[PDB]
Amino acid sequence: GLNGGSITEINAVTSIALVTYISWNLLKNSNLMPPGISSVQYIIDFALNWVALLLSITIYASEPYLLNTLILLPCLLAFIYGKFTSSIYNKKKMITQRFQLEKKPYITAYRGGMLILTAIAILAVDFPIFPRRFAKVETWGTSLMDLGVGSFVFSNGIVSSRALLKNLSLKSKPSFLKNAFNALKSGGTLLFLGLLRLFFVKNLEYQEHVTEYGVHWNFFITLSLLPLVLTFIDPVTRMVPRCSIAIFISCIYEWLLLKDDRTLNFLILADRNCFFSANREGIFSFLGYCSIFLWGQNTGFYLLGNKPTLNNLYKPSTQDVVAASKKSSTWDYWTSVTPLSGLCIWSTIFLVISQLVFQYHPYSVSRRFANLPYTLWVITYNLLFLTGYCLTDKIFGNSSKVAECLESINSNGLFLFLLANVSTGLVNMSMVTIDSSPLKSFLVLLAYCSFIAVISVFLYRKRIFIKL
Ligand SMILES: Nc1ncccc1-c1cc(Cc2ccc(COc3ccccn3)cc2)no1
């Protein structure tokens, strides 16, 4: 585990995604780049999106800051050059238009960057050029490979918020059993893949990873099982908002963990004799994952809309606020917000709460147990990133297509993820990784990235979408 590393290094390493996005937008608006599409656009996109992240993670991990400047300062200059070679929105349209869901570019960029980072890190973990401080921690610590799950849960909750809103828009309430069947149909593929991976592990008899998730439990099972519990709870969430339920669950879990020490002693040093004693880690982390999913849904609630609505800060509503504005009170005026102000409010509240909790916590963070500080840290980081991406989108003024690679990876995330896993397995069976000198490993990584990018672009261009 090597105890991991500090958070500030993690933020400095990850900011490269946002820096590259800003540089790409500047290059697009610089007007020098020729109008028709050609090899130049593809080369520039590949260099900006894939090569920069790989350079940040492995070779230039020691000095990230300098790298960022070398990405931003040149492009900006080119921008100005365009501005020297060269010597609408309607309120009535908003009033007349009803409530519909609208896709946003920054969400696509966010998901594409997340998926690319993961795909790179999965293969990069084996080679020696990858720094050892970024490896996953054993019991207590912070590392770059602990934020991958939290981010995924947050994004899935944000996405499911749109299904919630669309269901609410319908005039007839669907039956509860129909909702359960829809959840089962959604989770069937993940459950089937989990069982297949379990059987493949039986056949492999590979190395033990018991402390990670237990004898039988796995990430796919939890991902498939979350929605069923959410639909079971939704009846209660009708009477009180989701945020209060998440707070209550987290408080109960933390009190149970902290009131005494025998619970920790049993959770850490117990024998594996019966089934419950065999898979304790996954069962106990399920509560934290549920809390993260709930907060992600609540955050996406007002983000995924197209126009401001009444009390969209914590509740799904489709009505209009201007009619209320004739005699709007203080509460109705404060709570009904546009996406940016709501993001800012939640960000500040979570920052202050996280600072207090980190100040007065006796233990450290832990991924195995998914205690309170871990969830707080994940939520605060994700909120900050999302606010940055929204601010960039707003200042650049584009509203109402992001780079090609981001859209291509976003379209077929699951299939490309499985293909990436298969390719990493094959390349590991190909050669001995720990032997390779740095240049050879870098060349191998470059070839693998090129192959994946070519496959993704070819799949997207022919308009073929595969769902597994
Ligand atoms: N190894 C894994 N296994 C299973 C699951 C996941 C992972 C995993 C993937 C990563 C790469 C990574 C993704 C997301 C983020 C934070 O989110 C954003 C959003 C926008 C821009 C930049 N980052 C950091 C780092 N690290 O770990």
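Following Swiss-Prot, chain A residues are numbered 14-100, 107-419, 423-490, in order.
This entry, so its header tells us, was determined using electron microscopy, 3.5 Å.
In case you wondered, yes, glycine gets a Cβ from its N, Cα and C as well.
What Swiss-Prot says about the mutagenesis result for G132 to R is this: Resistant to the drug 1-[4-butylbenzyl]isoquinoline (BIQ). Non-local neighbourhood of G132 (mutagenesis position): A30, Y34, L428, each in the same chain, at least six residues away, with C-beta under 8 Å from its C-beta. DSSP classifies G132 (mutagenesis position) as helix under the three-state reduction.
Quoted from Swiss-Prot, the note on mutagenesis experiment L209 to P is: In gwt1-28; temperature sensitive mutant that induces a delay in export of GPI-anchored proteins; when associated with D-259. Cβ environment of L209 (mutagenesis position): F239, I240, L242, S243 lie under 8 Å away, each six or more residues apart in the same chain.
DSSP assigns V259 (mutagenesis position) to coil, not to a helix or a strand. The Cβ neighbour count for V259 (mutagenesis position), using a 10 Å radius over every protein chain in view, is 10. Here the residue is the original one, but Swiss-Prot notes a mutagenesis experiment at this spot, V259 to D: In gwt1-28; temperature sensitive mutant that induces a delay in export of GPI-anchored proteins; when associated with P-209.
Here the residue is the original one, but Swiss-Prot notes a mutagenesis experiment at this spot, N330 to S: In gwt1-16; temperature sensitive mutant that induces a delay in export of GPI-anchored proteins; when associated with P-362 and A-479. Within the same chain, residues at least 6 positions away in sequence whose Cβ sits under 8 Å from that of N330 (mutagenesis position) are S336, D351, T354, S355. The DSSP secondary structure for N330 (mutagenesis position) is coil.
A mutagenesis experiment is reported in Swiss-Prot for this position, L362 to P, and the note states: In gwt1-16; temperature sensitive mutant that induces a delay in export of GPI-anchored proteins; when associated with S-330 and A-479. For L362 (mutagenesis position), the number of other Cβ atoms no farther than 10 Å from its own Cβ, over all displayed protein chains, is 21.
Annotation of the published mutagenesis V397 to I in Swiss-Prot: Resistant to the drug 1-[4-butylbenzyl]isoquinoline (BIQ); the original residue is retained in the structure shown. Counting every protein chain shown, the number of other Cβ atoms lying within 10 Å of the Cβ of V397 (mutagenesis position) is 23. Look at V397 (mutagenesis position): DSSP puts it in a helix.
A sphere of 10 angstroms centred on the C-beta of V479 (mutagenesis position) encloses 18 other C-beta atoms. DSSP assigns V479 (mutagenesis position) to a helix. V479 to A appears in Swiss-Prot as a mutagenesis experiment; the accompanying note says: In gwt1-16; temperature sensitive mutant that induces a delay in export of GPI-anchored proteins; when associated with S-330 and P-362.
In this structure the alpha carbons, written CA, of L362 (mutagenesis position) and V397 (mutagenesis position) are 15 Å apart.
Missing segment of 6 residues between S100 and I107: the endpoint Cα atoms are separated by 22 Å. For ligand 1, no neighbouring mutagenesis positions occur among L209, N330, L362, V397, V479, by Cβ distance under 6 Å. Distance between the Cα atoms of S419 and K423, which bracket 3 unmodelled residues, is 11 Å. If you take the Cα of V259 (mutagenesis position) and the Cα of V479 (mutagenesis position), they are about 46 angstrom apart, rounded to a whole number.
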